[PDB]
Amino acid sequence: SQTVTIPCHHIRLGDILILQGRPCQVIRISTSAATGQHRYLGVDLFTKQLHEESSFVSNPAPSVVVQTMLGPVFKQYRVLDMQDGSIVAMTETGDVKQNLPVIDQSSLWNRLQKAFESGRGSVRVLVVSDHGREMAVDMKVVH
């Protein structure tokens, strides 16, 4: 309910994966000489520390070999207000989050503020959770 399984051949630099239980932005992908597993080096979205984790290899059916990692399930919240590096957000069911932080990554705050001031009702934030802690890590505009 918190994670989604992603095939390694669909993982690129910049993707967000769960590494050592933490949501992280991938900054390096390499291959283990001994096992053929892929190794992902990432930056923890919350603490900014580096973490690495290698892929899980499975053989679920004859001649089917799968290598996967976990990615987080992103939630999408409406944006009701913006106040000093945090936002007031609303869930799909109307639950209000008063002080939701916004990651300082790829000018997200500035892009969010421009989109919010053009049309407030169509702006959404994509939100990751880390052990009760929520943060807005990207944005979308609904059509």
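Shown for chain A, in order and in Swiss-Prot numbering: 30-172.
Cβ from N, Cα, C; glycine included.
Swiss-Prot has this to say about the protein:
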MUTAGEN   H39 to G  Abolishes the ability to self-assemble
MUTAGEN   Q127 to A  Abolishes the ability to self-assemble
MUTAGEN   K143 to A  Does not affect self-assembly
MUTAGEN   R149 to A  Does not affect self-assembly
Indicate whether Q127 (mutagenesis position) is helix, strand or coil by DSSP.
strand
Which whole-number value in Å describes the distance between the Cα atoms of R149 (mutagenesis position) and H39 (mutagenesis position)?
33
Cα of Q127 (mutagenesis position) to Cα of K143 (mutagenesis position): how many Å, rounded?
20
Measuring Cα to Cα, how far is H39 (mutagenesis position) from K143 (mutagenesis position) in Å?
31
If H, G and I count as helix, E and B as strand, and all else as coil, what does DSSP give for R149 (mutagenesis position)?
helix
Around the C-beta of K143 (mutagenesis position), how many further C-beta atoms are within 10 angstroms, looking at every protein chain?
12
